[PDB]
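To start, the structure under review is shown below, and the notes come after it.
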Protein chains: 2
Amino acid sequence: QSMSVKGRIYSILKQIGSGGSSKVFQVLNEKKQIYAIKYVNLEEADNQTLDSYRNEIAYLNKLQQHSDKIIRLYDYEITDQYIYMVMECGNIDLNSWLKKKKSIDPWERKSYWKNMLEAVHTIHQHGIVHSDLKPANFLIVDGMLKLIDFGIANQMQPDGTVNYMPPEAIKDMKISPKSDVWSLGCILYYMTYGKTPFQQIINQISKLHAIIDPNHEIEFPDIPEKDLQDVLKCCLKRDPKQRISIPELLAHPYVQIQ
Amino acid sequence: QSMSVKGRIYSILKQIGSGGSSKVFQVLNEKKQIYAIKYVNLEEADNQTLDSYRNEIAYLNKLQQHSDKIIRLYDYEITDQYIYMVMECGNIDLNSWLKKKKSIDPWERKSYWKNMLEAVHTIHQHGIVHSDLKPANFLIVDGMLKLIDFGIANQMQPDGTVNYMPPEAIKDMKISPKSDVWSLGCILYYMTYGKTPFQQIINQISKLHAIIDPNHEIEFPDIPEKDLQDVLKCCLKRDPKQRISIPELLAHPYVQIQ
Ligand SMILES: COc1cc(-c2cnn(C)c2)ccc1Nc1ncc2ccnc(NCC(C)(C)C)c2n1
Ligand SMILES: COc1cc(-c2cnn(C)c2)ccc1Nc1ncc2ccnc(NCC(C)(C)C)c2n1
């Protein structure tokens, strides 16, 4: 199999991920340089849906220059039937990496945390709040985490959880940059304790109650990294006004002191 | 490997499912009759947690005589460290069966629906509302669906979604027998259209908004079974007061007329 994007021919090596509409292929250029091509079938999309994709592509293009923690978009082809996005290819996504890895090095966890903060901070500056952050939104590209999507459009699975949901999103049934801080906090909590804060709960109705319940208390077992434990407690504050911000997290001893 | 339950020896053939605390083994008696042994490790459980398991076992024992649509519990062993439940062994659970099967026969769907209603109605009579219904709570035992658990205690996965959640569970952040009707309605909607009502949505915050949104409208594409389409529309009414009940669903032409 093969495909054409803006005149250039790419030969499909394999399919990386499956999406209801979207597909991601590991491809090779004539030069034989590797790339990831995201394909979106638009043949059943509405105007509102089309706009989200258009918005997401527009922000992806614009944010290229702003940070290197955002996945490289090299080119794209947009018609009425489909969208082709030529992106850099990563080694693996963070969710698949975390499932394969039992124990994670403290310097690896700190390096990944810093990258996540830089990527999320960049989007916040441009008025974008992801609101759907989870490990699957991060790509490992040569020991560096890069943010794959902005939450403006749809998501996929390789070839859905409420574990990273902030309390204010549930209580409002409101969402601000602080919502992204809670979700990042759950990703760091997982990379630290091997599990999300409310991962143990089975009943989904009960899990949602716990997240918004002031009385329910998250457990922060004592660890050698005292700075890391403080970050977790700061990110996982139920009141978004009292929750730590990203510019503050970037000035924290956990990120700054080695 | 082998295990002892109430004096009787069972040899483990294989592990069927994995739970954080619970485990399910396909075992053989000395007679060489097959059984499923559920093992629960209690070594880290609290009093409240212990009570739920005790309650769930007590209802499982009591409901044996009331319906054959509830999984057979033959024996059990309860100590301070663990719980062993000797149950009948099924062919496969409904979730695994639905993933393997692309198209389902209309008589198979109707037969399974009837069994589900009988099992859920039996629990409702004894004042139990499951509140966590999904295909994984149903076991296929010789062309008959049997309800595995009562939602009083924890759940497992073979060796978590918000897709079956009723609107009243979200709006109250209330739960009555009508909540179970919505979840059964989502299972039937899946067995009919091949997908849950809000399955397409990716953003979990957005999916929750849609479920409780009166304006959002579920799509009921025209099918040859007119009675089936009416049941779906009746089960998936957002107001629980206007939502159809189980005793009514048992009198519906879809269940009664062939
Ligand atoms: C060889 O490459 C890869 C391998 C794996 C991998 C290895 N094992 N498993 C289980 C998965 C994952 C990702 C990649 N690479 C890659 N590069 C660019 C992308 C751009 C957009 N979306 C992507 N993935 C969407 C997903 C998977 C997160 C839902 C991308 N994935
Ligand atoms: C051979 O037997 C089986 C095979 C499979 C099967 C086949 N393929 N896959 C993917 C799965 C599933 C279930 C059974 N049988 C069985 N019998 C009694 C049970 C009592 C309690 N919980 C059970 N399962 C818990 C679960 C899996 C729903 C989380 C029981 N499962």
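Per Swiss-Prot, chain B residues shown: 516-674, 685-698, 710-794, in order.
Heads up, the Cβ atoms here are built off N, Cα and C, so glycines get one too.
Pulled from Swiss-Prot, these are the features on record:
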BINDING   B:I531, B:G532, B:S533, B:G534, B:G535, B:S536, B:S537, B:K538, B:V539, B:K553  ATP binding site
ACT_SITE  B:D647  active site, proton acceptor
MUTAGEN   B:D664 to A  Loss of kinase activity
MUTAGEN   B:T686 to A  Loss of kinase activity
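Overlay of Swiss-Prot annotations on the structure.
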residue: B:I531; record: ATP binding site; Cβ contacts under 8 Å, 6 or more apart: B:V539, B:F540, B:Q541, B:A551, B:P673, B:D674
residue: B:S533; record: ATP binding site; Cβ contacts under 8 Å, 6 or more apart: B:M671, B:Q672, B:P673, B:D674
residue: B:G535; record: ATP binding site; Cβ contacts under 8 Å, 6 or more apart: B:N669
residue: B:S537; record: ATP binding site; Cβ contacts under 8 Å, 6 or more apart: B:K553, B:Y554, B:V555, B:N556, B:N669, B:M671
residue: B:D647; record: active site, proton acceptor; Cβ contacts under 8 Å, 6 or more apart: B:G666, B:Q670, B:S719
residue: B:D664; record: mutagenesis position; Cβ contacts under 8 Å, 6 or more apart: B:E571, B:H645, B:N652, B:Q670
residue: B:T686; record: mutagenesis position; Cβ contacts under 8 Å, 6 or more apart: B:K649
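Among the binding-site residues B:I531, B:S533, B:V539, residues whose Cβ is positioned under 6 Å from ligand 2 are identified as B:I531, B:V539. The local packing around B:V539 (ATP binding site), expressed as other Cβ atoms within 10 Å of its Cβ over all shown chains, amounts to 23. Of the residues the record lists as binding ATP, namely B:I531, B:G532, B:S533, B:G534, B:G535, B:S536, B:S537, B:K538, B:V539, B:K553, the two whose Cα atoms sit farthest apart are 14 Å from each other. Within 8 Å of the centroid of the Cβ atoms of B:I531, B:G532, B:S533, B:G534, B:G535, B:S536, B:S537, B:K538, B:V539, B:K553, where the record puts ATP, the same chain has further Cβ atoms from B:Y554, B:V555, B:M671. Listed recorded positions (B:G535, B:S537, B:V539, B:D647, B:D664, B:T686) with a CB under 8 Å from any chain A CB: B:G535, B:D647, B:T686. Once the 10 residues left out of the deposited model between B:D674 and B:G685 are set aside, the two flanking Cα atoms are found 15 Å apart.
In the deposited model, 11 residues go unmodelled between B:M698 and B:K710, whose Cα atoms sit 10 Å apart. In the three-state DSSP assignment, the secondary structure recorded for B:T686 (mutagenesis position) is coil.
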